[PDB]
Amino acid sequence: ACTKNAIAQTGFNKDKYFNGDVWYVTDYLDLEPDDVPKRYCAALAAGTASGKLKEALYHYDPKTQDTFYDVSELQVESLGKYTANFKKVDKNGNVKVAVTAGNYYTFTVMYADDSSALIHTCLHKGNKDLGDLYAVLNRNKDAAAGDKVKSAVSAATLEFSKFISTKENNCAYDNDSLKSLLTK
Ligand code: HEM
């Protein structure tokens, strides 16, 4: 179960965040015990496509090889805070699991600049939530976390030392598929 009302960044710049480009997860923190694997990778694209606010997600377990993509339309709750009902798709946007009530995530942009971001998500999927999940993002998949985003982690009353890095998993991303999925 999720327990945090994450606060969106003051002055959040939606058009810069949702510019159609890719964000890589470099570090993550799940508040719940062994909610997610210790070794993981993930990335997303975020943009407006034909007037609609969209995200495309990619998940890959580097040990089991489990791979999936998602597309969602984001609804606005407030500046930087969204509710997303997702559909599981292949990399080409063909639907594998349709949108359904009960399958949604919330998404809060706590900090962002042109290169880095801190987000919170709460996943709801039928019978399961995946507890509060924080993610440090970068435009460069290999970037070490800089002072702006590390300071934002501190300002959220979190300890960056507890975040788990994704960097040592050899993950490789299809950033072309992520961008194209925004339209699907
Ligand atoms: C970057 C932000 C992230 C968002 C918005 C997000 C969102 C989601 C969504 C919507 C699903 C369900 C997809 C489907 O069934 O079609 C999912 C599943 C999952 N995510 Fe994330 N995720 C993100 C990052 C992560 C990270 C960094 C981990 C870390 C380990 C992670 C681990 C998982 C796991 C293991 C599942 C499978 C859950 C299951 O079905 O039991 N996610 N995520």
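Just so it is clear, chain A uses Swiss-Prot numbers, and the residues here are 22-205, in order.
Header says: X-ray crystallography, 1.1 Å.
Just so it is clear, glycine is given a Cβ too, placed from its N, Cα and C backbone atoms.
Quoting Swiss-Prot on the mutagenesis of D51 to A or N: Loss of NO-induced conformational change and strongly reduced pH dependence for NO release. Stabilization of the ferric-NO heme center and decreased nitrite disproportionation. Under the DSSP three-state reduction, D51 (mutagenesis position) is assigned to strand. Under a cutoff of 8 A between CB atoms, and with a sequence separation of 6+ in the same chain, the neighbours of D51 (mutagenesis position) are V57, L151, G152, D153, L154, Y155.
Per Swiss-Prot, mutagenesis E76 to Q is noted as: Stabilization of the ferric-NO heme center. According to DSSP, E76 (mutagenesis position) is assigned to a strand segment. Within the same chain, residues at least 6 positions away in sequence whose Cβ sits under 8 Å from that of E76 (mutagenesis position) are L65, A66, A67, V92, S93, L95, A105, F128, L203.
Taking all protein chains in view, 16 other C-beta atoms sit within 10 angstroms of the C-beta of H80 (heme binding site). According to Swiss-Prot, the feature heme binding site maps to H80.
Less than 8 angstroms from the CB of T142 (mutagenesis position) sit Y126, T127, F128, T129, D153, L154, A156, each of them six or more residues away in the same chain. Annotation of the published mutagenesis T142 to V in Swiss-Prot: No effect on NO-induced conformational change or on pH dependence for NO release. Increased NO association rates; the original residue is retained in the structure shown.
What Swiss-Prot notes for the published mutagenesis of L151 to R is this: Coordination of the heme iron center and inhibition of nitrite disproportionation. Following the DSSP three-state reduction, the secondary structure of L151 (mutagenesis position) is strand.
Counting Cβ atoms from all protein chains shown, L151 (mutagenesis position) has 17 others lying within 10 Å of its own Cβ. Contact annotation for recorded positions (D51, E76, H80, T142) versus ligand 1: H80, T142, each with CB under 6 Å from a ligand atom.
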